[PDB]
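Below is one structure, written out as structure tokens, with a few remarks after it.
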Amino acid sequence: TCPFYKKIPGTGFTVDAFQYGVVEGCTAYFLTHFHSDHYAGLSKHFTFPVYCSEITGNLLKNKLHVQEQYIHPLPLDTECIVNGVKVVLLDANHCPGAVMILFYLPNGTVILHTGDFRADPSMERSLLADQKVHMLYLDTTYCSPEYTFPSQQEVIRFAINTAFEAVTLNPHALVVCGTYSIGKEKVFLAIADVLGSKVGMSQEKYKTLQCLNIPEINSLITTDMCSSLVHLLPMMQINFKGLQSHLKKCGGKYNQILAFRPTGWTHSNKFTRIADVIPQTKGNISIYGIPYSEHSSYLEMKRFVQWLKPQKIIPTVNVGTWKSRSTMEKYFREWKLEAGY
Ligand code: NI
């Protein structure tokens, strides 16, 4: 049964609610983004209207085989009427195709559902600038002040400079980047651009990337692994055993691997600056964990909420324990007392 924080009151709508069977009263199912915890339950046998971005609808049709007649893609930044209710989709600064949803309820209430997002000051000049929000359904993934990490631009600078130095020292080094979902494509694209290479990958991953409307993508990626010196592998293979096994398959073209694991936050963020990050090394294999987040830091989240000034907040992440819920509620009250709303 569908939980309350996935239902939009005063509508027939749900958000990210595909794993509960037929939800009573639901006339349109919204999907914020193509990540498996959110699409859990969708397949080619789904027969109710799904509303989403264009990129999410390309993934639903090609990867999950949802039939076309049930996919309803909406443009961003554009007022649309769905089943008698005005909605707008906004860029969530998460993975490709990820949106926030503004719902203008028939009674005058305005609701923002963030989906998953990485808050940014640029969102203060979207269509949110123009009206009041009563209810905020908030991605609270990192809602605690211990969760710190650098900008995506600082992380990419580190990755490019590390890869360029290694390969210039040793032209026979291979670079490997781990992946297990969409998102974080700038890591491997930025590294392949500084090295003058296409990115090599499996047919299954190539197919996924071909759905993302990235400009000039045919110039940037390939299934011909022998032509590429930046390879993508499943995240599970990014360990010394898996990397050794991969290096054997490359037919003596290479004699060293430099590998990247984009994680979110890890506890080494509480001590080490991005500049000072070092790898784990075994023989001719080195592995860097890099803190590339597609979720708000605590400070980014707090800034957004203090600007928006919602009347009520409903968390959508960390909702399963009393301790997490009490912690989040204390920070919401702090923020409100500090800013005066
Ligand atoms: Ni996500």
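Note that chain A is numbered according to Swiss-Prot, with residues 700-1040 shown in order.
For all residues, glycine too, the Cβ spot is worked out from N, Cα and C.
Record note (Swiss-Prot) on the mutagenesis of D838 to N: Impaired nuclear focus formation, reduced interaction with PIAS and increased sensitivity to cisplatin. The Cβ of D838 (mutagenesis position) lies under 8 Å from the Cβ of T813, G814, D815, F816, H994, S995, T1015, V1016, each of these being in the same chain and 6 or more residues away along the sequence.
According to Swiss-Prot, the experimentally introduced change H994 to A is described as follows: Impaired nuclear focus formation, reduced interaction with PIAS and increased sensitivity to cisplatin.
If you draw a 10 Å sphere around the CB of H994 (mutagenesis position), it holds 22 other CB atoms from the protein chains shown.
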